[PDB]
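Encoded as structure tokens, the structure appears first; notes follow it.
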Amino acid sequence: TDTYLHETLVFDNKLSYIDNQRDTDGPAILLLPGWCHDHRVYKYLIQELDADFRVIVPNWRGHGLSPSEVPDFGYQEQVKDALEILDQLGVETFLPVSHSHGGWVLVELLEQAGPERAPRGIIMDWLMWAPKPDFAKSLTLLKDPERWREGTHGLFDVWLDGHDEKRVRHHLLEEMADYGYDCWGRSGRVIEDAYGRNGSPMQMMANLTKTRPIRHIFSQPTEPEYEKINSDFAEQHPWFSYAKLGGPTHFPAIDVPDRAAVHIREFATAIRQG
Ligand SMILES: Cc1[nH]c2ccccc2c(=O)c1O
Ligand SMILES: [K+]
Ligand SMILES: [K+]
């Protein structure tokens, strides 16, 4: 799966990215990582989609197999980076698929690219409501140079949700091991700022200039009150749908890749039929 890893200069930065360069009919599937991890989170999903689609995964500034400190940037800049990679690659039409807070990039990308280029989106496990106290606390911890690691640990607890989930544990404990405070502290500032300025992922989506089909596929939070704000949002908005995947962790791309794949294919086929 590292047979597909590339690197390129993007404005000021060398960014790594996955591209299987599959010669096939569009749309390209653009898999967008959350904060302080990289394309490795997608290694099982990429396998599900490899045969039939062109699959691109950009890594954000300072992210990759060798993380590095970089100057401060936000989702605005993640969006420009992603488009610049698509331009360099000649990719025209694409279906963006995001993980968690990679969603802020996805929804701004939909605005920027417009519905012709980006006609649909799939958002995975992304907190739809404004920060509850435990999560609000997590962010404040991430921002703290003394307590960022404690922040990440509390988040790992929430994400694993009491499961001995060997693939996810490996991703959190090994694949994110090289990320430091420069990343984690930034993710805290950006995510906090994102909800502050946009209200919520739902408010930001509802506010798109040109709304279009978006599906939220998620395994957590598992409580019925969270399902309820998804169903209420979907009752109000013909373009919004959701699917509870019932996977153990915050990482359906890792733990139920075959289920995440089928929703991606469904949206990719709807696009092919216009
Ligand atoms: C990979 C990743 N990174 C984060 C960093 C800060 C806050 C939330 C997250 C998150 O939800 C997620 O999935
Ligand atoms: K187990
Ligand atoms: K709906």
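Residue numbering for chain A follows Swiss-Prot, covering 2-275 in order.
Method reported for this entry: X-ray crystallography, 2.1 Å.
Cβ coordinates come from backbone N, Cα and C, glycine included.
Going by Swiss-Prot, these are the annotated features:
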ACT_SITE  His251  active site, proton donor/acceptor
BINDING   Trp36, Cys37, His38, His100, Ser101, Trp160  substrate binding site
MUTAGEN   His38 to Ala  Strongly reduced affinity for substrate. Reduced enzyme activity
MUTAGEN   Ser101 to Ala  Strongly reduced affinity for substrate. Strongly reduced enzyme activity
MUTAGEN   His102 to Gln  Reduces enzyme activity by about half
MUTAGEN   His102 to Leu  Strongly reduced enzyme activity
MUTAGEN   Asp126 to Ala  Strongly reduced enzyme activity
MUTAGEN   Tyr196 to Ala, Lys or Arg  Strongly reduced affinity for substrate. Strongly reduced enzyme activity
MUTAGEN   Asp233 to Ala  Reduces enzyme activity by about half
MUTAGEN   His251 to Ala  Abolishes enzyme activity
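Applying an 8 A CB threshold to same-chain residues 6+ apart, the list for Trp36 (substrate binding site) reads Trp61, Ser101, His102, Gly103, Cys184, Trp185, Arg187, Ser188, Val191, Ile192. For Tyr196 (mutagenesis position), the number of other Cβ atoms no farther than 10 Å from its own Cβ, over all displayed protein chains, is 22. Here the Cβ of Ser101 (mutagenesis position) has 23 other Cβ atoms within 10 Å, regardless of which shown protein chain they belong to.
The substrate site is set by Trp36, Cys37, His38, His100, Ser101, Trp160; from the centre of their CB atoms, other residues of the chain with a CB within 8 Å are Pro34, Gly35, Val42, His102, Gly103, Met177, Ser188.
Measuring Cα to Cα from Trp160 (substrate binding site), the mutagenesis positions that fall within 10 Å are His251, out of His38, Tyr196, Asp233, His251. Annotation for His100 (substrate binding site): spatial neighbours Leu32, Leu33, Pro34, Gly35, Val42, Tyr43, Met125, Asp126, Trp127, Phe252, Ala254, criterion Cβ-Cβ under 8 Å with sequence separation of six or more. Highlighted here are the recorded positions (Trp36, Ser101, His102, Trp160, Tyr196, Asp233) whose C-beta falls below 6 Å from ligand 1: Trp36, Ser101, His102, in sequence order. Among the recorded positions listed here, namely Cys37, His38, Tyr196, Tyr196 has its C-alpha nearest to that of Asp233 (mutagenesis position). Fewest Cβ neighbours within 10 Å among the recorded positions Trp160, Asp233: that distinction goes to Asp233. Counting Cβ atoms from all protein chains shown, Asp126 (mutagenesis position) has 25 others lying within 10 Å of its own Cβ. Comparing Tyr196 (mutagenesis position) with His251 (mutagenesis position), their Cα atoms are 19 Å apart once rounded.
Within 10 Å of the C-beta atom of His251 (mutagenesis position) sit 28 other C-beta atoms, taking all shown protein chains into account. Across the structure, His251 (mutagenesis position) and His38 (mutagenesis position) are spaced 14 Å apart at their Cα atoms.
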